[PDB]
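S.K.: The following block contains the structure, expressed as structure tokens.
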Amino acid sequence: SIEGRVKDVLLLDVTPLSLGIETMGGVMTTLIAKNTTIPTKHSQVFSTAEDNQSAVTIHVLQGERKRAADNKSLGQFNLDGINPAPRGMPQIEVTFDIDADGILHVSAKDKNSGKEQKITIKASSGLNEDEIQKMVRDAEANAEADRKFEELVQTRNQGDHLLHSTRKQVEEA
């Protein structure tokens, strides 16, 4: 009775915690999940929020549950200038493929002209379910509740598709 639910890598030689993008609301949505055996390949298409096609911050989030204590850093940057086009499209396909060696080959590929930006994120770590749930108390109550709502949501909550394309305020990692 270990109550496994977050992680499970024993009879699943898969990607390791569930992982895709911090989403609107102070939530976590996976791009590629566990039960996806390496090497993997899977497409997930979304739209930009305030752009039709002009920018996607890529701030990938490796965690699991919907309460955001699922803040494992798979963080990124920003694809920008995808032709002048504002709000709603809804075509920016975001493909997610891991290689067999263990590097995340993910390309935010836009359906404007195939303008893309590929990332190669290393990813090997431990983490457990109350690194996440321990983080739900201290950090889910305050970390991404207030930081992610305030400048990653514009505090309003929404859902999926619109992936919060911030124009100004570049996140200088």
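Our numbering is plain: 1 for the first residue shown, then up by one each step along the chain.
The backbone N, Cα and C atoms fix where each Cβ goes, and this holds for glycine too.
Here the residue is the original one, while Swiss-Prot reports the published mutagenesis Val56 to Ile (Swiss-Prot position 436) with the comment In SEG-2; confers temperature sensitivity. Looking at Swiss-Prot, the entry for mutagenesis of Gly75 to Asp (Swiss-Prot position 455) says: In dnaK756(TS); confers temperature sensitivity. In Swiss-Prot, the entry for mutagenesis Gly88 to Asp (Swiss-Prot position 468) states: In dnaK756(TS); confers temperature sensitivity. The structure shown retains the original residue.
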S.K.: How many neighbouring Cβ atoms, not counting its own, are there within 10 Å of the Cβ of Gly88 (mutagenesis position)?
M.R.: 14
S.K.: Measuring CB to CB from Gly75 (mutagenesis position), give everything in the same chain under 8 Å that is also at least six residues away in sequence.
M.R.: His59, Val60, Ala173
S.K.: What whole-number Å value do you get for the CA-CA distance of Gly88 (mutagenesis position) and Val56 (mutagenesis position)?
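M.R.: The separation of the Cα atoms works out to 13 Å.
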S.K.: Are there any residues in the same chain, six or more apart in sequence, whose C-beta is under 8 angstroms from the C-beta of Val56 (mutagenesis position), and if so which?
M.R.: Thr48, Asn78, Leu79, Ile92, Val94, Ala108, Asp110, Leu163, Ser165
